[PDB]
Amino acid sequence: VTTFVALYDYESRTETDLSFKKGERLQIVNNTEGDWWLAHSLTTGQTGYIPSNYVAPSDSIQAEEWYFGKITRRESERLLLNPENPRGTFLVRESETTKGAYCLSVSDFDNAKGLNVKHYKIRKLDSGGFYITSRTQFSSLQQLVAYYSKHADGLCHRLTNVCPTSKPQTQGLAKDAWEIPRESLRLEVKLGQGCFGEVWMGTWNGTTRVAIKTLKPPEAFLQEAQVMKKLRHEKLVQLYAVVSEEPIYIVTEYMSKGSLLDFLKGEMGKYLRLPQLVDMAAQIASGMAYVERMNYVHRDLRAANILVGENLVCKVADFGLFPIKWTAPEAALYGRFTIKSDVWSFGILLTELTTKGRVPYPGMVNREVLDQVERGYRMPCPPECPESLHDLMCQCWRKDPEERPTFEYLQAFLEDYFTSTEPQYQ
């Protein structure tokens, strides 16, 4: 009754932690809130720390290969939207809206709609009962799923394939790692170079694929990397460790696809449809909606400071610590850098997003822009970019910061852009 189960396959990166394959039964006595727990594999007889978020009690709903827990409706769609997923690919999660309730997200396919995802809410009747419909109830989510894996009963499709999912991100590199030794990082590929440093694709402890931001020739930054250490969100690139000795290094989560900009201009940004870029914009607003309620400020939001992953996952990087074209007037003429100037910047990012990577104000020069904008100038609606998306941009470009939307609004607006006149759940 202390047995946990591995949700995904994990590989060691230290002498103190331990590798384990998805499914293995681990033994953990003190499962107090924490990121790393000392566990014992009943399978291997091995002992070592493990990322807490990679296991779930064996006799639990979370141990269900099809229960994604508190996965957001959008990330569930992202996952469920994988082309290599037959109709009926599903997952079960907690409905983040009508709290207490549960949700069954199922993938479909119809030419007049293409790949889509139907969200059937399951009402966990207080009295225990469970149902997607009243005329049909069960005692466990495991049974409902069982039943619908053999019966459509109205559902768009019969529950078939359990929605896949790659391994998540451990929180941190190791149990206590943070200000690691420069001797552990093995830079092996350069993918950047700015006026503040470069960004390599290194390796930590030989096995770990990280990302090192070398800021070749301060110390008063460390005190800030601490607050940047706490900010934990899915749409925010994770900062693993930082080095004191100069030059100062910054190890961070590695994004296979690279920056959103390049990704846009490359040989992929073309086949990128509108619901794609809007999704990509929704992720970014989510991350910034977090940076927002955390009372923080990015100070330099743009498609260059955004990294992309596998299934069009986009994450905000560099948050915290020139780019006039992205800077809100007040920030450039008063140094007033707030979450509102950040919103301004976000509207500019919407133009790169909707213009395959095109530069904001294609025709003006740095100095020009600041002045054009002061007189009230604003970019026009890009080619084939909905006029409704431009209206959203214009709201971000309002003169008065207190007249620009919250990222919470931007996210909400962006997540429901296409399904505005449809019901949340079937």
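To match Swiss-Prot, the residue numbers of chain A are left as they are there, and the shown ones run 83-299, 304-407, 424-528.
Recorded method is X-ray crystallography, 2.3 Å.
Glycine too: its Cβ is placed from the backbone N, Cα and C atoms.
When secondary structure is read from DSSP and collapsed to three states, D386 (active site, proton acceptor) falls in the coil class. Here Swiss-Prot flags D386 as active site, proton acceptor, drawing on sequence analysis.
Sequence-distant neighbours of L273 (ATP binding site) (same chain, 6+ residues apart, CB-CB distance under 8 A): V281, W282, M283, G344. Summarising the annotation, Swiss-Prot assigns ATP binding site to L273, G274, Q275, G276, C277, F278, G279, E280, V281, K295.
What Swiss-Prot records for 148-245 is domain 'SH2'. With helix defined as DSSP H, G or I and strand as E or B, the domain 'SH2' (148-245) counts 16 helix, 32 strand, 50 coil.
For the published mutagenesis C498 to A, Swiss-Prot gives the following note: Significant reduction in S-nitrosylation. Under DSSP, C498 (mutagenesis position) is assigned to a helix (H, G or I) in the three-state scheme.
Under its mutagenesis annotations, Swiss-Prot gives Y527 to F the following note: Constitutively active. The number of other CB atoms found within 10 A of the CB of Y527 (mutagenesis position), across every protein chain shown, is 18.
No coordinates are deposited for the 16 residues that fall between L407 and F424. The C-alpha atoms bordering this gap are 13 Å apart. Straight-line distance between the Cα atoms of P299 and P304 is 8 Å, even though 4 residues between them have no modelled coordinates. Counting other Cβ atoms within 10 Å of each Cβ, the recorded positions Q275, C277, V281, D386, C498 show the lowest value at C277. Annotated pair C277 (ATP binding site) and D386 (active site, proton acceptor), C-alpha to C-alpha distance, rounded: 14 Å.
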